[PDB]
Amino acid sequence: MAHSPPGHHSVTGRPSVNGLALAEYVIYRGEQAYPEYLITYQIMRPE
Amino acid sequence: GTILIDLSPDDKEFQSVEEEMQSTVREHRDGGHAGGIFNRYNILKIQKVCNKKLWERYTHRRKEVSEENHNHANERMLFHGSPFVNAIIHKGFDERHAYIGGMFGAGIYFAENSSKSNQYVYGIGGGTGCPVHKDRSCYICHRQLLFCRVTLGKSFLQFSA
Ligand SMILES: O=c1[nH]c(-c2ccc(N3CCOCC3)cc2)nc2ccccc12
Ligand SMILES: [Zn+2]
């Protein structure tokens, strides 16, 4: 893995084209996330 | 040391996690190539991931970040999709879970949109889809996502396409 930009603990990817997109985030240390919920699902075919 | 505890569909905790999952679906610019074509999910199960060691490792780092950022961890709950979710829940996140070619450098990527993380369940770009049918839009095969507690601290803002 790379390092966070100096003086920062993560990167926020702000959408600047797709008006409906929410943000995405990057951490560079695995200790900064804890996998709280495991969700099992299917995608549903649209009607 | 990981145990998985099933949440009942009647539990408020199940319901608030399901709502975050469902309400953050969006359309993707690939028309569904990577993740499939869908507007919603059939949620089959939600399990709480309990591992004392991994929790302590998280809270230890959270405190370090917090103390570097005016007592503010800037903690979020975010989605993560990966072919390695089973390793993650047992061994935690580490460098092997990083997206080397991601747009913001080699690191571990999380999304607010559940449907964005869904694009990575079978690998980068959806890889070759489900193991059974080789279908990125498989409606039969059971998929897994993680809903994670993530410490952002001071986050670098990258404006982007
Ligand atoms: O949930 C995400 N997973 C991933 C993701 C990308 C790559 C991986 N890999 C893990 C290590 O092997 C190579 C593939 C795992 C997860 N990327 C995202 C990018 C943006 C927003 C969300 C995600
Ligand atoms: Zn399938």
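In order, the residues displayed for chain B correspond to 952-1112 in Swiss-Prot numbering, which applies throughout.
Determined by X-ray crystallography, 1.9 Å, according to the entry header.
Placement of Cβ uses the backbone N, Cα and C atoms for every residue, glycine included.
B:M1054 to V appears in Swiss-Prot as a mutagenesis experiment; the accompanying note says: Loss of activity. Its Cβ taken as reference, B:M1054 (mutagenesis position) is surrounded by 13 other Cβ atoms within 10 Å in the chains shown.
Mapped onto three states, the DSSP output places B:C1092 (Zn(2+) binding site) in coil. Residues or ranges marked as Zn(2+) binding site in Swiss-Prot: B:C1081, B:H1084, B:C1089, B:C1092.
The Cβ neighbour count for B:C1081 (Zn(2+) binding site), using a 10 Å radius and every protein chain shown, is 20. Cα spacing between B:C1081 (Zn(2+) binding site) and B:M1054 (mutagenesis position): 25 Å, rounded to the nearest whole number.
Within 10 Å of the C-beta atom of B:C1092 (Zn(2+) binding site) sit 15 other C-beta atoms, taking all shown protein chains into account. Here B:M1054 (mutagenesis position) is positioned 27 angstrom away from B:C1089 (Zn(2+) binding site), judged by their C-alpha atoms. The CA atom of B:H1084 (Zn(2+) binding site) is located 30 Å away from the CA atom of B:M1054 (mutagenesis position). All protein chains shown were included, and the count of other CB atoms within 10 Å of the CB of B:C1089 (Zn(2+) binding site) stands at 18.
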